[PDB]
Amino acid sequence: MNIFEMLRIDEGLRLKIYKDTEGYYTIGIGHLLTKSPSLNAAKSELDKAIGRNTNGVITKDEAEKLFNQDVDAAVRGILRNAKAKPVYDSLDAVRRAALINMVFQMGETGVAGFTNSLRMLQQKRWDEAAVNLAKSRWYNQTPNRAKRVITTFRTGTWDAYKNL
Ligand SMILES: [Cl-]
Ligand SMILES: [Cl-]
């Protein structure tokens, strides 16, 4: 298991524009296109990202390419974030993947409301952190996914992803 396989399980793979859990147009492996209600705007953003007139449809390779870019960006985003960096550097490899997954899903903006949880992770107080992470809109909206990531932070193993 690794970050790519982990997110592929959590986000799935769709080759046509679809609406995510929050109702935003997305494609591929969880690649958000825009928060705008406009399908046209979404198709436009898609063409801009792929470099061609797609007609709201892409190939598997194109999806994987977007994915590679998106993971790289999340990692780079963490490294540049003054609050997240110290946490990321303190964690072991498995746990780092869990932090990447959150950032990929909710962005630096979302991860920003997790100040207290991040501090517990940095302190290595695993059970406490798991409890705090669960008191969030994130957990109430996407509980199954949140449970998988939380278990990852709690245990430091990929157990929640084995079977999927
Ligand atoms: Cl892009
Ligand atoms: Cl879920």
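According to its header, the structure was obtained by X-ray crystallography, 1.8 Å.
Using the three backbone atoms N, Cα and C, a Cβ is placed for every residue, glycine included.
Under mutagenesis, Swiss-Prot gives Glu11 to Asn with this note: Loss of 84% of enzymatic activity. Secondary structure from DSSP puts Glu11 (mutagenesis position) in a helix. Around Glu11 (mutagenesis position), taking its Cβ as the centre, 20 other Cβ atoms fall within 10 Å, counting all chains.
Quoted from Swiss-Prot, the note attached to the mutagenesis of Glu11 to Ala, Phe, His, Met or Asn states: Complete loss of enzymatic activity.
Annotation of the mutagenesis experiment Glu11 to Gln in Swiss-Prot: Complete loss of activity.
Per Swiss-Prot, the feature active site, proton donor/acceptor maps to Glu11 (among others).
Cβ neighbours within 10 Å of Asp20 (mutagenesis position), excluding its own Cβ and spanning all shown chains: 16. A mutagenesis experiment is reported in Swiss-Prot for this position, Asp20 to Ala, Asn, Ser or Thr, and the note states: Complete loss of enzymatic activity.
A mutagenesis experiment is reported in Swiss-Prot for this position, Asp20 to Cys, and the note states: Nearly no effet on specific enzymatic activity.
Per Swiss-Prot, mutagenesis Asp20 to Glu or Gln is noted as: Loss of 99% of enzymatic activity.
Taken from Swiss-Prot, the feature active site, proton donor/acceptor applies to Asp20 (among others), supported by experimental evidence.
Where Swiss-Prot documents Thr26 to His as a mutagenesis experiment, the accompanying text is: Facilitates transglycosylation more effectively than hydrolysis; covalently bound substrate. For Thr26 (mutagenesis position), the same-chain residues that are 6 or more apart in sequence and have a Cβ closer than 8 Å to its Cβ are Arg14, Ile17, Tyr18, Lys19, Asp20, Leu32, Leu33.
Under the three-state DSSP scheme, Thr26 (mutagenesis position) falls in the strand class. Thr26 to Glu appears in Swiss-Prot as a published mutagenesis result, with the remark: Complete loss of activity at neutral pH; covalently bound substrate.
Non-local contacts of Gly30 (mutagenesis position) by the CB criterion (under 8 A, 6+ apart in sequence, same chain) comprise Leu7, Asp10, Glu11, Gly12, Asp20, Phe67, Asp70, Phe104, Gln105. What Swiss-Prot says about the mutagenesis result for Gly30 to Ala is this: Almost complete loss of enzymatic activity.
Here the residue is the original one, but Swiss-Prot notes a mutagenesis experiment at this spot, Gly30 to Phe: Almost complete loss of enzymatic activity. The enzyme is destabilized by 1.5 kcal/mol.
Secondary structure at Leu32 (substrate binding site), as computed by DSSP, is strand. Annotation source Swiss-Prot lists substrate binding site at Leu32, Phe104, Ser117, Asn132.
For the mutagenesis result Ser117 to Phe, the note given in Swiss-Prot is 10-fold decrease in enzymatic activity. Around the Cβ of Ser117 (mutagenesis position), the number of neighbouring Cβ atoms within 10 Å comes to 23. In this structure, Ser117 (mutagenesis position) is part of a helix by DSSP.
Under mutagenesis, Swiss-Prot gives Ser117 to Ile with this note: 500-fold decrease in enzymatic activity.
Experimental mutagenesis is annotated in Swiss-Prot for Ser117 to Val, with the remark: 50-fold decrease in enzymatic activity.
Here the recorded positions are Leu32, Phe104, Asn132, and the one ringed by the most other CB atoms within 10 angstroms is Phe104. In three-state terms derived from DSSP, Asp20 (mutagenesis position) belongs to neither a helical nor a strand segment and is classed as coil.
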